[PDB]
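Enquirer: Dropping a structure here in structure tokens format, bear with me for questions.
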Amino acid sequence: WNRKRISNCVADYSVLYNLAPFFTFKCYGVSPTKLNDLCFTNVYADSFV
Amino acid sequence: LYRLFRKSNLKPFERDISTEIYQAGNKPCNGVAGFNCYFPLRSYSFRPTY
Amino acid sequence: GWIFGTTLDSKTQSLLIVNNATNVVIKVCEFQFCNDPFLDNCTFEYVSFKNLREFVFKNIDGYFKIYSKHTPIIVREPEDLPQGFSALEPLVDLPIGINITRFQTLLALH
Ligand SMILES: *[C@@H]1O[C@H](CO)[C@@H](O[C@@H]2O[C@H](CO)[C@@H](O[C@@H]3O[C@H](CO)[C@@H](O)[C@H](O)[C@@H]3O)[C@H](O)[C@H]2NC(C)=O)[C@H](O)[C@H]1NC(C)=O
Ligand SMILES: *[C@@H]1O[C@H](CO)[C@@H](O[C@@H]2O[C@H](CO)[C@@H](O)[C@H](O)[C@H]2NC(C)=O)[C@H](O)[C@H]1NC(C)=O
Ligand SMILES: *[C@@H]1O[C@H](CO)[C@@H](O[C@@H]2O[C@H](CO)[C@@H](O)[C@H](O)[C@H]2NC(C)=O)[C@H](O)[C@H]1NC(C)=O
């Protein structure tokens, strides 16, 4: 697993909500519509098939 | 059933029983449920193993 | 009487107050209103030109407050408000839990 420790940035997922080739958006612990105003130390990104 | 999507904060002691689809995206839902058209009423399905 | 509500389109809650000369009917039923009444989920129900009737309606903290005053007046000019002072006593307080953006009065016809 490639744990990408992304830091020192603000989440901007509203592009993916505004584009066709991204389909599912599920969030647990935080709201799926309230993602933009959250701040984190290290977001751990993983991407698989 | 628990509400998770609503347009604004509610004034104290008020009732919302509208079951219309929340307009998350710019596209109108028009009675069609999908992604960026979120239904407000959801349940956590309480179980004794929780 | 009066109909209070936001859109009044039978998709949201709407307060209805109707007087029929014997009782006062106050409901929050979301049924249709058509346009004008004629005469010869319900989560709250409450059943109770010389004349001038003054009313004050306000809606704070989920409470609908109605203040009322009744007085006999004699006027010279056609339909002008009299120059005087009258204090409106409180009439009723209702815990209906709605917000109101629009309203419309109700008339009696033949
Ligand atoms: C009064 O409120 C209810 C919900 O609070 C409104 O929704 C409708 O309620 C009826 C009665 O339960 C539903 O019909 C049946 O419900 C059962 C669940 O017990 C379900 O298994 C059946 O398949 C059937 O659907 C109905 O689905 C529900 N929704 C709609 C869109 O009608 C009701 O409309 C309110 N009535 C008034 C007059 O305001
Ligand atoms: C009061 O009820 C209205 C329902 O009509 C809620 O939505 C407002 O609706 C009016 C009429 O279209 C709009 O002009 C407002 O902009 C809407 N409000 C918002 C915040 O967008 C309204 O939210 C309700 N008030 C509260 C405090 O929930
Ligand atoms: C004015 O309206 C009220 C209520 O709308 C009427 O009250 C009725 O009272 C009887 C007495 O037992 C009840 O059985 C009925 O169910 C009530 N009506 C309703 C609709 O609930 C009252 O009679 C009306 N007065 C006149 C003169 O029409």
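The numbering of chain B matches Swiss-Prot: 452-501, in order.
Even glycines carry a Cβ here, placed using N, Cα and C.
This is the feature table in Swiss-Prot:
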MUTAGEN   B:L452 to R  Increased resistance to neutralizing antibodies. Decreases HLA binding to NF9 epitope. Increased binding affinity to human ACE2
MUTAGEN   B:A475 to V  Increased resistance to neutralizing antibodies
MUTAGEN   B:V483 to A  Increased resistance to neutralizing antibodies
MUTAGEN   B:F490 to L  Increased resistance to neutralizing antibodies and human covalescent sera neutralization
VARIANT   B:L452 to Q  In strain: Omicron/BA.2.12.1
VARIANT   B:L452 to R  In strain: Delta/B.1.617.2, Epsilon/B.1.427/B.1.429, Kappa/B.1.617.1, Lambda/C.37, 19B/501Y, Omicron/BA.4, Omicron/BA.5, Omicron/BQ.1.1; Contributes to cellular immunity evasion and increases infectivity
VARIANT   B:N460 to K  In strain: Omicron/BA.2.75, Omicron/BQ.1.1, Omicron/XBB.1.5, Omicron/EG.5.1
VARIANT   B:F486 to V  In strain: Omicron/BA.4, Omicron/BA.5, Omicron/BQ.1.1
VARIANT   B:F486 to P  In strain: Omicron/XBB.1.5, Omicron/EG.5.1
VARIANT   B:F490 to S  In strain: Lambda/C.37, Omicron/BQ.1.1, Omicron/XBB.1.5, Omicron/EG.5.1
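Burial and contacts for the listed features, if you can.
Expert: Listed in sequence order, B:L492, B:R493, B:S494 are the same-chain residues at least 6 apart in sequence whose CB falls under 8 Å from the CB of B:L452 (mutagenesis position).
Annotation for B:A475 (mutagenesis position): spatial neighbours B:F456, B:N487, B:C488, B:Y489, criterion Cβ-Cβ under 8 Å with sequence separation of six or more.
Taking the Cβ of B:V483 (mutagenesis position) as reference, residues of its chain lying under 8 Å away and at least six apart in sequence are, in sequence order, B:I472.
Proximity of B:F490 (mutagenesis position) to non-local residues of its own chain (separation of 6 or more, Cβ distance below 8 Å) is seen for B:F456, B:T470, B:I472, B:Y473, B:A484, given in sequence order. Under DSSP, B:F490 (mutagenesis position) is assigned to coil, being neither helix nor strand in the three-state scheme.
Sequence-distant contacts of B:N460 (variant position), defined as residues of its own chain at least six apart whose C-beta falls under 8 angstroms from its C-beta, are absent. Under the three-state DSSP scheme, B:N460 (variant position) falls in the coil class.
Neighbour count (other Cβ atoms within 10 Å of the Cβ, all protein chains): 14 for B:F486 (variant position).
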Enquirer: Per DSSP, B:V483 (mutagenesis position) is which: helix, strand or coil?
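Expert: DSSP assigns B:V483 (mutagenesis position) to coil.
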Enquirer: Helix, strand or coil for B:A475 (mutagenesis position)? Use DSSP.
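Expert: DSSP assigns B:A475 (mutagenesis position) to coil.
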Enquirer: Which recorded positions among B:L452, B:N460, B:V483, B:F490 have a Cβ sitting under 8 Å from any chain A Cβ?
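Expert: From B:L452, B:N460, B:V483, B:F490, none lies near chain A.
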